Amino acid sequence: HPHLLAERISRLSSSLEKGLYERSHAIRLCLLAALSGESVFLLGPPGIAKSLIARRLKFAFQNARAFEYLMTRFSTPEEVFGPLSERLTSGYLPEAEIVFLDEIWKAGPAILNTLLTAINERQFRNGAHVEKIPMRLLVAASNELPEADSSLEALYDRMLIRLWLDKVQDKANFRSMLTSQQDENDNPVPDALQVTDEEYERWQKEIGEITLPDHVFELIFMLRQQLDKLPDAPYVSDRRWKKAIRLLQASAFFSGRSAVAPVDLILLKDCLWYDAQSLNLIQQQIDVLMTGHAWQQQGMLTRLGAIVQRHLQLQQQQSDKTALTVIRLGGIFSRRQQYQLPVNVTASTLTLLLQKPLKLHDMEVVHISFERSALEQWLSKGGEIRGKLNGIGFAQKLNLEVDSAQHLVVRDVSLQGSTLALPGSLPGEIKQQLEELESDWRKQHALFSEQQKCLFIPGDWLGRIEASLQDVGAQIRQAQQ
Amino acid sequence: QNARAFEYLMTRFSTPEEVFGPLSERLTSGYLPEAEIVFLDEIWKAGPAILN
Ligand SMILES: Nc1ncnc2c1ncn2[C@@H]1O[C@H](COP(=O)(O)OP(=O)(O)O)[C@@H](O)[C@H]1O
């Protein structure tokens, strides 16, 4: 039964996208809010099918009445909700399933004060007594943004979904859209896919009963603190976080799942932002968490570094078995020219370990990576040589010299000798920790391949999650070589 | 030991006949005149009759 619900939801939105190109993220987002009792905000230039989406969602229900209205600076509440005689509200707002209000950032004060009570309570003041409003979806579109200190900020804080629609950009999708014969005022949804009034009231009870896992809630446990330490981060109150749980629980209910999935957190990119400055910060902070702390991407990166550090520690401890012999050469030269090993070493940026560690540049080091292009000139011509510490930083100058037993001695500030050595040709402890970390990467990748088929997930976001998981698996495979 | 609560959201459509109780002389059983702890959320939006 729960698995068959994802087929009907995926088939319902397929018929609604007939005639609307590059609008898949706008139709699937309005469908989730219509079946859960939420709202959706649209922002963009006038002329991007912002009014057709308000008239297409009414076809999914058996008994749904649409309402299109443009809020003006001189508009009166008697034209939106209905004029009084006791109020003739036949076919307006109190008895409408889907209402559309274009340009909400310019209405009168009498309309804005009454619009805040029709969302939190879904009631209307019909003169004396009050009556419920069966509003299933509230969509509002405009073009500009409200002021930072005005009376229009109360309605913006209550709107959960805030989408930023724009014009088309693909050339192939523009030719089919420019020449479309599909009627926008017809009914392209079959009767078998239309939901009834009994199914809408039953789904509202099963949404709040969705189990909340502890591992999925760990993402919001850390992402909430990231939006508070940065001054450029938008202010997200507790009312916005409480309404985001209803949208996240309903996203997995219509996808054939019983619990909240970590992949449903991508919908927060259109709910926390509020202007053009917060758009580049919300989409960047979520992308880091979705490619870091989501599928244990960043959790395995910091754990892999401990295995590499442990492997280098065991290599420098057993360096007394393999030394470093430097062969000599004949010829006629004024200086004692030395030659390196032939086929024994062929890498350019090879690493050389050491026995007793020293303090170079007021810091410790365990391995010094030299360059094959500069080692041949120092062993023959002479002079000074450079080299970075711990394989990082700039190539600093060291006190390298030759020894009596054909070895390399590195001195510091206290004239301390240290014979260098090269790493030999995997210990049992390193292979044990590497096998356990590789098993966690395969288990985490299996969870992403079982929940990515959700309908409320954009298509361009799948290319970044797959590329991030492949980067972690490619770094662990290089250490076991 | 004997404390009666009263949780009512103060809305702009609220009337004095609902917060304190409707009249018949006023049915104020379990409202505001006979309550130990009263809670009124959002008080900056009530009417002039309730504020007075
Ligand atoms: N991006 C788009 N893709 C497909 N059709 C579109 C698009 N933008 C507009 N249209 C078509 O243009 C018609 C009129 O749209 P309109 O209601 O003026 O948009 P808006 O409400 O944004 O001004 C609609 O019937 C719709 O089919």
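The numbers used for chain A are those of Swiss-Prot, and the residues that appear cover 3-87, 98-437, 442-497, in sequence.
Each Cβ is built from the backbone N, Cα and C atoms, and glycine gets one as well.
Listed in Swiss-Prot:
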type: BINDING; residues: A:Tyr23, A:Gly49, A:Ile50, A:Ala51, A:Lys52, A:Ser53, A:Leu54, A:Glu196; note: ADP binding site
type: MUTAGEN; residues: A:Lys52 to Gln; note: Loss of aminoglycoside sensitivity
Largest CA-to-CA spread of ADP binders A:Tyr23, A:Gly49, A:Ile50, A:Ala51, A:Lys52, A:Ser53, A:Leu54, A:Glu196, angstrom: 15
C-alpha spacing of A:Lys52 (mutagenesis position) relative to A:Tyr23 (ADP binding site), in angstrom: 13
Greatest C-beta neighbour count within 10 angstroms, which of the binding-site residues A:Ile50, A:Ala51, A:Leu54: A:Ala51
Coarse DSSP state, helix versus strand versus coil, of A:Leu54 (ADP binding site): helix
Cβ packing number for A:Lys52 (mutagenesis position), 10 Å threshold: 23
Helix, strand or coil at A:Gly49 (ADP binding site) [DSSP, three-state]: coil
Same chain, 6+ residues apart, C-beta under 8 Å of the C-beta of A:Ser53 (ADP binding site), given in sequence order: A:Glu70, A:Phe112, A:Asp114, A:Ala153
Cα-Cα distance linking A:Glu196 (ADP binding site) and A:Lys52 (mutagenesis position), given in Å to the nearest integer: 13
Cβ-Cβ neighbours of A:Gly49 (ADP binding site) (radius 10 Å): 9
Under 8 Å by Cβ from A:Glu196 (ADP binding site), counting only residues of that chain that are 6 or more apart: A:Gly21, A:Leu54, A:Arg57
